[PDB]
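The structure appears right after this line, and notes come after that.
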Amino acid sequence: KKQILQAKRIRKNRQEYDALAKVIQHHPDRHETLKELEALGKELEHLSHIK
Amino acid sequence: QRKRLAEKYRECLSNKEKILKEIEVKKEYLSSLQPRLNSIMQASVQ
């Protein structure tokens, strides 16, 4: 009884984790966004110097 | 954090479009200035 109460609590925690992770996976990645932000920042600095 | 990076990337896209608009218009202005200079040279004793 005690182990099955703890098991259902851990199952609820896993379902909360999956519920947040599914919403995160509707958004694009993190590191690829950092790479394209670095590229856009370099291009914006070059365009600002040209302007 | 992904919300912040997505919104800041959209802001950087808008800023890059503005830099391109500034540059395009700026280039046109420069071209006009060159024509004006040419006209002045033609007008140009010495």
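Following Swiss-Prot, chain B shows residues 197-240, 243-244, kept in their order.
If you check the header, you will see the structure was determined by electron microscopy, 3.5 Å.
The backbone N, Cα and C atoms fix where each Cβ goes, and this holds for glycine too.
Pulled from Swiss-Prot, these are the features on record:
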- B:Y225 to F: Impairs mRNA binding, enhances CXCL12-dependent cell migration (MUTAGEN)
*Which residues, sitting 6 or more apart from B:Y225 (mutagenesis position) on the same chain, put a CB under 8 Å from its CB?*
none
*Secondary structure at B:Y225 (mutagenesis position) (DSSP, helix/strand/coil)?*
helix
